[PDB]
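Step one of this worksheet: look at the structure below.
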Amino acid sequence: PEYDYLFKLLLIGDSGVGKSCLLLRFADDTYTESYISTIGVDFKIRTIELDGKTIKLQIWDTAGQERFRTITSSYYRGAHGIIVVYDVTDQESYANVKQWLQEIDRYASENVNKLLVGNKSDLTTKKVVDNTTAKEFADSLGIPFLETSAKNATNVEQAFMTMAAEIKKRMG
Amino acid sequence: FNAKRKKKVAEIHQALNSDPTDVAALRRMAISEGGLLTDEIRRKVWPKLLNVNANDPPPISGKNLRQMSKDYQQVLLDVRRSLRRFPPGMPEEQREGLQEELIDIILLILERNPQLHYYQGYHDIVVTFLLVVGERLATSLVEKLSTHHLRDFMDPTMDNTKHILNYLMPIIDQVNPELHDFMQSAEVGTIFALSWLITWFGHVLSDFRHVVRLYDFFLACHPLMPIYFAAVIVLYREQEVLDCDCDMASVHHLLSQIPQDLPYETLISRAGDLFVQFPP
Ligand SMILES: Nc1nc2c(ncn2[C@@H]2O[C@H](COP(=O)(O)OP(=O)(O)O)[C@@H](O)[C@H]2O)c(=O)[nH]1
Ligand code: BEF
Ligand SMILES: [Mg+2]
């Protein structure tokens, strides 16, 4: 055997918030200034270490634009954990989180693990969504919240680890 | 190749000069090995191929194009991340100018045609035209395209596009029934060709010279051609799709990770013959 558990992750979220960039930070440990508009769907692979046991995480990337929802909707059921990403510098992205959870309620598993990420925490001059205001929303819902920068190494690593633990504990 | 190419330029020029433009022979030249060769030939030919008049005056771009357009933010977003489609050589100042141009073409077409809906990926098409035809020509040609070949990709919903994508499988079944049965076992679906179909393989193929030569081929043929081209690729990749785990993740990622060295000219000829053999 190679891995002890395989968990299926899905990066849901608005468009241009940082999903693609995040996945590249965690799975490849790079960051590229433009990268590429994510069209359709695909995944990157990364196996980690947690509480003795070894975990193969396969993490799926999505297209943000609304029209693309009915295409990626199919890829929710098979997900152990779904990560809702918004950009802290963009007010609509945070305002849309509410709609994204509505998608998770609609398409994802009955008991799926959730996590809410505010990305681009490195842009302090342009920060719009409030640190304590996002935390409070998450807390009311019973979801882990983290603020992450994919540009700086910052906090990208811990986000996925926090998600992997939550799935594991639930899984048995 | 040289003398054979020299002939083609003379053939293509003879067809443009013909008493009425020999569009038939231009399509035929576009499908044949090498496409339309220089982008300069294309500036002449492509307009003939789309029936847009090359010598028309430019469309009027009104005062506050970006300001009032509902699609400014999204388009801007995609154009920013279009960087890799530009030649490595061209300097930032020039590239940014073209990018600023690219945003304006898209937003205008979207304005001139209210029924058309922007989608992520449209920008890969427009930028291809922008770098061949040029801003003035690209804007008129893509409009024609947007209302015919890409007409379904710009419907409010993804419905017609999904339907087009579904073709891929009945086509594979006609040529390699066993492969079709393997892929269905895996439940790969057809969303691996989304990028391919919607951007005319422009989002996915790295080498620009190969992208325009594909555009040559797509302009001359039927609107649904790109999917028959997708089918031909999967079929060409038979022994890797089968020699591979029969679960979605494995097959989806494999097809998704498209080879950079396809036998374009061989695949095109297969696409053609497959289109005529199993027509839509
Ligand atoms: N400063 C900063 N910019 C980011 C960060 N993540 C993404 N970006 C920007 O957003 C663009 C790409 O966003 P992307 O990840 O493709 O968005 P998504 O694919 O819709 O999630 C990049 O060109 C960067 O300019 C980040 O963590 N910090
Ligand atoms: F542009 Be992101 F991938 F929604
Ligand atoms: Mg993305």
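Using the numbering of Swiss-Prot, the residues shown for chain A are 3-174, in order.
Cβ coordinates come from backbone N, Cα and C, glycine included.
Sequence annotations record features per position, and here Swiss-Prot assigns GTP binding site to A:17-23, A:33-36, A:39-40, A:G66, A:121-122, A:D124, A:151-153. Under the three-state DSSP scheme, A:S17 (GTP binding site) falls in the coil class. The Cβ of A:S17 (GTP binding site) lies under 8 Å from the Cβ of A:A65, A:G66, A:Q67, each of which sits 6+ residues away along the same chain.
If you take the C-beta of A:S22 (Mg(2+) binding site) and look for same-chain residues 6 or more apart in sequence within under 8 angstroms, you find A:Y37, A:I38, A:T40, A:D63. As annotated by Swiss-Prot, Mg(2+) binding site applies to A:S22, A:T40, A:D63, with the evidence given as experimental evidence.
In the three-state DSSP assignment, the secondary structure recorded for A:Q67 (mutagenesis position) is coil. Listed in Swiss-Prot as a mutagenesis experiment, A:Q67 to L is described as follows: No effect on GDI1 binding. Reduces prenylation in vitro, but not in vivo. No effect on interaction with REP1/CHM; 100-fold refunction in intrinsic GTPase activity.
Cβ neighbours within 10 Å of A:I73 (mutagenesis position), excluding its own Cβ and spanning all shown chains: 20. One mutagenesis experiment catalogued in Swiss-Prot, A:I73 to N, is accompanied by this note: Abolishes interaction with REP1/CHM. No prenylation. Much lower GDP/GTP ratio.
Cβ neighbour count for A:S76 (mutagenesis position): 12 (other Cβ atoms within 10 Å of its Cβ, all protein chains included). For the published mutagenesis A:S76 to A, Swiss-Prot gives the following note: Abolishes phosphocholination by Legionella AnkX.
According to its DSSP assignment, A:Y77 (mutagenesis position) is helical. A:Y77 to F appears in Swiss-Prot as a published mutagenesis result, with the remark: Abolishes AMPylation by Legionella DrrA.
On its own chain, A:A81 (mutagenesis position) has A:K10, A:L11, A:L12, A:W62, A:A110, A:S111, A:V114 as residues at least 6 apart in sequence with a Cβ closer than 8 Å to its own Cβ. In Swiss-Prot, a mutagenesis experiment is listed as A:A81 to D, annotated with the note Abolishes interaction with REP1/CHM. No prenylation. Lowers GDP/GTP ratio by half.
Less than 8 angstroms from the CB of A:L103 (mutagenesis position) sit A:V86, A:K116, A:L143, each of them six or more residues away in the same chain. Recorded in Swiss-Prot as a mutagenesis result, A:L103 to R carries the remark: No effect on prenylation.
According to Swiss-Prot, the mutagenesis experiment A:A110 to D carries the annotation: No effect on prenylation. A coil conformation is recorded for A:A110 (mutagenesis position) in the three-state DSSP classification, outside any helix or strand.
A count of other CB atoms within 10 A of each Cβ picks out A:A152 as the most crowded of the recorded positions A:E35, A:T40, A:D63, A:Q67, A:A152.
Those residues of the chain, other than A:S22, A:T40, A:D63, with a C-beta within 8 angstroms of the mean position of the Mg(2+) site C-beta atoms are A:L13, A:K21, A:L25, A:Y37, A:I38, A:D44, A:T64, A:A65. Checking the recorded positions A:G20, A:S22, A:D63, A:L103 against ligand 1 with a 6 Å cutoff on the Cβ atom leaves A:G20, A:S22, in sequence order. According to its DSSP assignment, A:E35 (GTP binding site) is coil. For A:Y77 (mutagenesis position), the Cβ neighbour count at a 10 Å cut-off comes to 22, with all displayed protein chains included. The subset of recorded positions A:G20, A:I73, A:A81, A:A152 lying near chain B, with Cβ atoms under 8 Å apart, consists of A:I73.
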